[PDB]
Structures are given as C-alpha cells and as structure tokens.
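Novice: Below you'll find the structure I mean.
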Amino acid sequence: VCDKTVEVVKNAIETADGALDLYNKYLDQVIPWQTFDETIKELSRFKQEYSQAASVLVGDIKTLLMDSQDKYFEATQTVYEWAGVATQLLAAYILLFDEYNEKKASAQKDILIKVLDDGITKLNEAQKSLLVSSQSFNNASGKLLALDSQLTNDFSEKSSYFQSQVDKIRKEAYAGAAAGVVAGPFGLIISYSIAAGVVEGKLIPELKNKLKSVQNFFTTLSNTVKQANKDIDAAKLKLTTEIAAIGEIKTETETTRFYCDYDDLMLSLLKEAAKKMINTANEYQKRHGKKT
C-alpha cells in the first residue's frame, strides 16, 4: 500500500515547494525591484521644473511605486516566515526516518500537515498584499499614461511652457557675456553661441532634445511598470491555483497512513523531496536577509 502513501507525501512536498518557488524564482526575479527602488529615490529630481499638472502626476506616481514596493515586501516577510517554519520542520521530517517506527511516522504526518496548513494560512495573507501591489502598479501605469500626455503638451514647441523656457534662456544669455555658458531646465547646459542664436534656430534643438529625453524616461518607466503589473498578476493568479491544490493535498494527507514498509528507493525519494524544499526555503531566506 506504500506507493500511494509515497505519492501523497511527495506531491505534498513538491506542491508546497512549487508555491514557494513562485516567490523564490519568479516574483523575486522577473520584476526589477531594485530598479524600482532606485527610481523611487530619484523621482523628486527637478520637481519644481515640471508644470503644475506634471508635478502632481510625478508625485502621485512616486507614492504608488513606493506602495507597490512596500506591499511586495509585506508579502515577502509573510512568506519568509513560512519558509523558516518549513525548513526546520522538514529537517525533522527527514530525521524521523532514523530508527523508524509507528510513533515517528505519526510525528511525520503532523509535521507535513503543519507545513501545508501554515502554508495555506501565510500564502493567503500574502495574496492580499500582492493584490494591493498589483492595484498600485496598475494605478501608477494609468498615471504614467496621463503624464505622457501632459508632457507632450508641455514640451510642445508652441506651448506656453516651452516658450517660457526659450526666452528665459535668451534673456540670461543677453544679460550675460559672450562666449559663456547658460544653464537650462532639467540640468541642460548650453554654449553662449547656441543660446544667443548666433546660428538661428540651433538653441531650440538642444532644448527639444533635453525635454524629449525626460519624456523618454517616463515612457521607459511606463513600459517597465506595465510589464511588472502583468508579471505580478500572473504570479498571484497561479498562486490561487496552487494554494487550492495545497488545500486538497492537506485533506488527503490527513486521511493518509504514514507508517508503511517503504523500500530503499522510496525512502531516498522522500528524503530528496524534503531536501529540495529545504534548499528552496534556505535560498529564499538568505536572499531576504537571513544571516548565518
């Protein structure tokens, strides 16, 4: 009757492991969290130079990115705790094979069920955080679209904004000395001969270039936020399936007798299945700050 018991336990461990791996090898990897962290820290740059409307957008975008990041870490710390429970519990599971008996088999059953049970609990808590993270990415992406529209309007050659900058640069250059340099918006530095229009219509292309690069930046962020959103959505969807499968597996395990006459292969296969999740959990915790 062993091979059914073996099936159940292997499936239990591998299923739990696969859910953990949706964080460990998917979420932690395919979303550029680090890039987002750098971006958040930079977004206040040049805040006073944006139009009133653009400024509000950029600000709101920053907050929403901070929230998305905060929520992914909230998810991470919940799953971390499960990982820590799983790694110690599965090591005990492995050791209980030593000088096996019916008591130890019963102990193994309690251990597996706890790992599954704690898993369902923690992963479900984590889902709520992932959903919020998702909704903040989504709201951010919408605002990034509005911002792109706002900037096209602002940076348009015939706009009040753009003209207000062209003449500011001109005034400073006429009030300055020849063969100097003039500072513009968003960091721009220009040579006196470009600004004063010694060669007419050659200052504007410099301003256009700067403003376009600002817009290109927000477009790159938009593309990256949109992709992050699909990826987080795909993971949390897949997690809903896996959480439910863990639930069915827990119920089956509860009605499963662990004490049987396992052959050598079966023992090895069971130990290996447990070891693999232990490794996954250790790699996860180490990435998220677990110190030796």
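Per Swiss-Prot, chain A residues shown: 5-296, in order.
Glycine is treated like the rest: Cβ placed from N, Cα and C.
Quick paste of what Swiss-Prot says about this protein:
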MUTAGEN   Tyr97 to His  Strongly reduces cytotoxic activity
MUTAGEN   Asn157 to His  Strongly reduces cytotoxic activity
MUTAGEN   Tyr165 to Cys  Strongly reduces cytotoxic activity
VARIANT   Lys175 to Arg  In strain: CH9802
VARIANT   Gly201 to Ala  In strain: CH9802
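Can you walk me through where each of these features ends up in the structure?
Specialist: There are 26 other CB atoms within 10 A of the CB of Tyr97 (mutagenesis position), with all protein chains counted.
Long-range Cβ contacts of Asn157 (mutagenesis position) within its own chain (separation 6+, distance under 8 Å): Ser163.
Neighbour count (other Cβ atoms within 10 Å of the Cβ, all protein chains): 18 for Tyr165 (mutagenesis position).
A helical conformation is recorded for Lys175 (variant position) in the three-state DSSP classification.
The local packing around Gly201 (variant position), expressed as other Cβ atoms within 10 Å of its Cβ over all shown chains, amounts to 13.
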Novice: To the nearest whole angstrom, what is the C-alpha distance linking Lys175 (variant position) and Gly201 (variant position)?
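Specialist: It is 12 Å, counting Cα to Cα.
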